[PDB]
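Visitor: Just passing along the structure, written as structure tokens.
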Amino acid sequence: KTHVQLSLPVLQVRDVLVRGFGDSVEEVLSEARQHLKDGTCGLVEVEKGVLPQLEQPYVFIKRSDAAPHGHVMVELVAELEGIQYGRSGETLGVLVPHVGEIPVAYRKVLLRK
């Protein structure tokens, strides 16, 4: 399937134990996709002061369309030193590894895979 229905645990930035996916744009996109597939991916909602608390490169989920079965269609865009790799809509959040942090909510997405 080109798209997969996922329910992403929404984590508070200060709870996050593993604050990025790796050290290159290609690695973080690779790792983010693997974690999304394995159900070990969380989402942090981007507000003032969040991103400086996470590790670059960042992986964003961005709205790719204006929402089947409640699931917003999203795709991955990475960012490193102010350059983005990919082009998409509004940020729903920044992806991070999930290693058992308690979420505050779930974000239903349809991920272009």
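In order, the residues displayed for chain A correspond to 11-76, 79-125 in Swiss-Prot numbering, which applies throughout.
Per deposition record, X-ray crystallography, 1.9 Å.
Cβ atoms here come from the backbone N, Cα and C positions, even for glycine.
Straight out of Swiss-Prot:
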VARIANT   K47 to R  In strain: Omicron/XBB.1.5, Omicron/EG.5.1
Visitor: Where the model skips 2 residues between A76 and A79, what's the CA-CA distance in Å to the nearest whole number, could you check?
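Guide: Taking the Cα of each end residue, the distance is 7 Å.
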Visitor: What same-chain residues, at least 6 away in sequence, bring their CB to under 8 Å of the CB of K47 (variant position)?
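Guide: Spatial neighbours, sequence-distant, of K47 (variant position): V14, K125.
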